[PDB]
Amino acid sequence: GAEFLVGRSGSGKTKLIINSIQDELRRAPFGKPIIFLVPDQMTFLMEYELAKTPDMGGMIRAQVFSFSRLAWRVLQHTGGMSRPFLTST
Amino acid sequence: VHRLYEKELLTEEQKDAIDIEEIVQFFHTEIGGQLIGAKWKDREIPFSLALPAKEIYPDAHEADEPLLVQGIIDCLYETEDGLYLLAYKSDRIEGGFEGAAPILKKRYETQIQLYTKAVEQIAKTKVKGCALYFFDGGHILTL
Amino acid sequence: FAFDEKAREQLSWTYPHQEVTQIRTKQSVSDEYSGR
Amino acid sequence: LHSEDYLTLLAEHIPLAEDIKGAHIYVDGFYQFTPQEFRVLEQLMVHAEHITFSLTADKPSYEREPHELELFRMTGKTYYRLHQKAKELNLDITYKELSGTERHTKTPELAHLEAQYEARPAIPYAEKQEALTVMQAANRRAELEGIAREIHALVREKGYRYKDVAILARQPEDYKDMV
């Protein structure tokens, strides 16, 4: 199932998202994984907001991923992480 | 261990360094069997917990803004009794374990509390009992 | 002078939340935005 | 392994990662995607139970790609592509359009800039100046130094906090040292 949330800048897309994940955290704290996929520079911003609730003040079911951390996660399970990494240099 | 090697979750060196006896030893313990038998289980559980700034930094008492403590709970499992926390530690012990326990207890003391807090506050459930397994001699202490 | 009062306040002014401005937001217990 | 090898590795490892099945996924903050990142998203669309795509645009179309000169070229083009993939993948699709302003409800002028940014047949703002101001400085030194005073006026007078202010530059390399 795919959902397309579209709107101009400052229409509240992100706010709607954060809140939805929070209620999902409220209703089923140990439920199936919730993956919040944002750009690399948006991760720590989302981690701070998500956790910002009177009710919970944090999260376990939901996680904030950049494509890299998401990849790193899945790979620490499915495999490939012990393969030596090469720097651009 | 070999499959982890095949799938490259382990380096050749890491593979040859594993003491299997110390890995199987856990599943023969009271805790191990309890882990095996459980309605529900999960491992490598990431979490983000928001705490008042001073609750960590006693030094700065003035402001109550929340800061994020983030970690990974090694293991959690639920039984008909309650939810239990599980962490494995490669800590150096035998070199009795009776005398190390008091020291180990408070080396990981603050850490485990953060965990229980993370779970209890976020999940709004409660953690009854915490266990730490030690590869050196296969030791277990409860918190 | 006209501004005698404002000036003295602004020079004695501090930042109410200043104690926190140096504290790291994310702190890991074991990502470049956190600390230990 | 290559810095840019993880994404291809991820895309092909997603199918056999069973904890991402029944997982709810939200993507946000992206204007566009690379083919490689794309490979990941469509692999997520397959194995994830729910995925929501948040894109900043204005009633984009999935039949036609945005013309060269329209504002939401990037985001519109990504919407059309993400939608055509969800169509060929036979996914249950749902839409949500956000119409009203949320960020600028109490700031008419900023609300004006956002809405009238595009249309060249643009209507002038007919009200008072308060929230929006352009300013000229003798040089980058005075520019930052002037802005520094403004920030203090904001925190000391108008009751803002430092965390509420954000300063941007197209070429941070020009102000970085002086900042």
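Following Swiss-Prot, chain A shows residues 2-90, kept in their order.
Recorded method is X-ray crystallography, 2.8 Å.
In case you wondered, yes, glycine gets a Cβ from its N, Cα and C as well.
When secondary structure is read from DSSP and collapsed to three states, A:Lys14 (mutagenesis position) falls in the helix class. According to Swiss-Prot, the mutagenesis experiment A:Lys14 to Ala carries this note: No change in AddAB ATPase activity, KM and kcat for ATP hydrolysis are unchanged, helicase rate and processivity are unchanged, enzyme-Chi-DNA complex is 3-fold less stable.
Around A:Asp41 (mutagenesis position), the C-beta neighbours below 8 angstroms that are at least 6 residues distant in the chain are A:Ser67, A:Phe68, A:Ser69. The secondary structure of A:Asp41 (mutagenesis position), as reduced to three states from DSSP, is helical. Per Swiss-Prot, mutagenesis A:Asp41 to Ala is noted as: No longer recognizes the Chi sequence nor generates the Chi fragment.
Among the mutagenesis experiments that Swiss-Prot reports, A:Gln42 to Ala is described with the note: No longer recognizes the Chi sequence nor generates the Chi fragment. The Cβ of A:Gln42 (mutagenesis position) lies under 8 Å from the Cβ of no residue that is in the same chain and 6 or more residues away along the sequence.
Counting Cβ atoms from all protein chains shown, A:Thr44 (mutagenesis position) has 23 others lying within 10 Å of its own Cβ. One mutagenesis experiment named in Swiss-Prot is A:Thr44 to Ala, and its note says No longer recognizes the Chi sequence nor generates the Chi fragment.
Here the residue is the original one, but Swiss-Prot notes a mutagenesis experiment at this spot, A:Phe68 to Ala: Reduced recognition of the Chi sequence, reduced generation of the Chi fragment.
Counting Cβ atoms from all protein chains shown, A:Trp73 (mutagenesis position) has 15 others lying within 10 Å of its own Cβ. Quoted from Swiss-Prot, the note attached to the mutagenesis of A:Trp73 to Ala states: Reduced recognition of the Chi sequence, reduced generation of the Chi fragment.
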Can you give me the Cα-Cα distance between A:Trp73 (mutagenesis position) and A:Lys14 (mutagenesis position) in Å, rounded to a whole number?
27
By the DSSP assignment reduced to helix, strand and coil, which category contains A:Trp73 (mutagenesis position)?
helix
Cβ contacts of A:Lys14 (mutagenesis position) (under 8 Å, same chain, 6 or more positions away):
A:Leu6, A:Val7, A:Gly8
When the mutagenesis positions A:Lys14, A:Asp41, A:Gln42, A:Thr44, A:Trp73 are screened for a C-beta under 8 angstroms from chain C, what remains is A:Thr44
Near chain D - the mutagenesis positions A:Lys14, A:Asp41, A:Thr44, A:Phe68, filtered by Cβ distance under 8 Å:
A:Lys14, A:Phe68
